[PDB]
Amino acid sequence: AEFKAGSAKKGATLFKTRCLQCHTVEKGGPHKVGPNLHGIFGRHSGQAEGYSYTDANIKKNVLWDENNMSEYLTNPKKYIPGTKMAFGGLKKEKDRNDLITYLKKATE
Ligand code: HEC
């Protein structure tokens, strides 16, 4: 994938509609169904403390950046077979770009 910068404002509405039920982004926000996403960028998958990941997510051992995140959110199970993240995917390029723009800033 090729991340282009988008609207953080729409990315927040995208996050809050499609991600917030399973995730938080603030520093020190609680783990829910999924882990807190603070400092997700520049961190390998499966390394947030306090959350029990799938083996699949740990062994993927992917250093998250803008681009591989875009691929992941298109179809999570396809990028990480075995993941227990039950999310179909953000199919539209512009929605993924909008969200990741928000996510960069919101996870500090
Ligand atoms: C539950 C109904 C979820 C929804 C909706 C979304 N996510 Fe999720 N996510 C969820 C789980 C249970 C997990 C753990 C996966 C595992 O196999 O252990 C995840 C994982 C992620 C990750 C990876 C984080 C890591 O530390 O490796 C990311 C980046 C992530 N989720 C982001 C994310 C976004 C952006 C969502 C909506 C757009 C979203 N998730 C929805 C559970 C659920």
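Residue numbering in chain A adheres to Swiss-Prot, whereby the residues present occupy positions 2-109 in order.
Note that Cβ sites are derived from N, Cα and C of the backbone, with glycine treated the same way.
Lifted from Swiss-Prot, the feature list:
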- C20, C23, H24, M86: heme c binding site (BINDING)
- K78 to R: Loss of methylation by CTM1 (MUTAGEN)
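Each of the recorded positions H24, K78 was scored by other CB atoms within 10 A of its CB, and the lowest score goes to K78. Among the record's heme c binders, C20, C23, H24, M86, no two C-alpha atoms are more than 11 Å apart, and one pair sits at exactly that spread. On the backbone, the CA of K78 (mutagenesis position) and the CA of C23 (heme c binding site) stand 16 Å apart. Note on the binding-site residues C20, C23, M86: the fewest other CB atoms within 10 A surround the CB of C23. The heme c site, placed at the center of the C-beta atoms of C20, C23, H24, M86, has further neighbours from the same chain whose C-beta lies within 8 angstroms: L21, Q22, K33, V34, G35, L38, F88.
Checking the recorded positions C20, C23, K78, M86 against ligand 1, the ones whose Cβ sits under 6 Å from it are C20, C23, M86.
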